[PDB]
Amino acid sequence: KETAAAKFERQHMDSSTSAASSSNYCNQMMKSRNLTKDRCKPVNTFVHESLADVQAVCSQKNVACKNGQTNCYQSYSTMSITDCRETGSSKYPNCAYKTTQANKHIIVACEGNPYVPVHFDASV
Ligand SMILES: O=c1ccn([C@@H]2O[C@H](COP(=O)(O)OP(=O)(O)OP(=O)(O)OP(=O)(O)OP(=O)(O)O)[C@@H](O)[C@H]2O)c(=O)[nH]1
Ligand SMILES: O=c1ccn([C@@H]2O[C@H](COP(=O)(O)OP(=O)(O)OP(=O)(O)OP(=O)(O)OP(=O)(O)O)[C@@H](O)[C@H]2O)c(=O)[nH]1
């Protein structure tokens, strides 16, 4: 299986790099994190901060989730992130992405005891 918290780490955590510097980043990362296995996941964000810093967002600014649930949290500080967006050239299983780097506040949904990120909602 996979816990929701572990799935969030696989899909959205990349503390190893400070920022997307390779235009290849998303093509490589979407594949290696298994987000192109059964389909090209259309949009996905990787966060370039420590796991502790991202987990800490679960105690920061409570905001509504896009789906209407109330368990979303916005980071007080901007964080370094990389948005990966599927191109038009992209046809599964050769999924192609544009790599966009930005510094933005992240919004995650949190659940559980301990209370940890389980879903990436948005960046603002
Ligand atoms: O920044 C993001 C957003 C999403 N995700 C991931 O993608 C999965 C679906 O998330 P969505 O259900 O939200 O698919 P979207 O395309 O984001 O939303 P729509 O376009 O339908 O409506 P909008 O035009 O309002 O969206 P926008 O213009 O960006 O505000 C989600 O589970 C995350 O893993 C992410 O990692 N980083
Ligand atoms: O606003 C929200 C949204 C969700 N949740 C909860 O957060 C948990 C994981 O949410 P998801 O289970 O839906 O996982 P997501 O990160 O959301 O994005 P996707 O599943 O689309 O990516 P894939 O389906 O492609 O996964 P894969 O192909 O295996 O790599 C779940 O318990 C929700 O109830 C939440 O509390 N507030």
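Going by Swiss-Prot, the residues shown for chain A are 27-150, listed in order.
Header lists the method as X-ray crystallography, 1.5 Å.
Using the three backbone atoms N, Cα and C, a Cβ is placed for every residue, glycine included.
Taking Cβ-Cβ distances under 8 Å and a sequence gap of 6 or more within the same chain, the neighbours of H38 (mutagenesis position) are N70, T71, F72, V73, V80, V134, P143, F146. The feature active site, proton acceptor is assigned by Swiss-Prot to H38.
Remark: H145 (mutagenesis position) has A30, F34, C91, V134, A135 as non-local neighbours, by Cβ distance under 8 Å and separation of at least 6 in sequence. DSSP assigns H145 (mutagenesis position) to a strand segment in the three-state reduction. As annotated by Swiss-Prot, active site, proton donor applies to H145.
Around the Cβ of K33 (substrate binding site), a 10 Å sphere holds 13 further Cβ atoms from the protein chains shown. Residues annotated as substrate binding site in Swiss-Prot: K33, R36, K67, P68, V69, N70, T71, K92, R111.
Among the mutagenesis entries in Swiss-Prot is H38 to A, noted as: Loss of activity.
Listed in Swiss-Prot is the mutagenesis experiment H145 to A, annotated as follows: Loss of activity.
Selection of the binding-site residues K33, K67, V69, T71, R111 by a Cβ distance under 6 Å from ligand 1 yields, in sequence order, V69, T71.
In this structure, the recorded positions that sit close to ligand 2, with a C-beta under 6 angstroms from any of its atoms, are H145, chosen from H38, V69, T71, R111, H145. The maximal spread of the substrate binding site, taken as the longest Cα to Cα distance among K33, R36, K67, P68, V69, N70, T71, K92, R111, is 22 Å.
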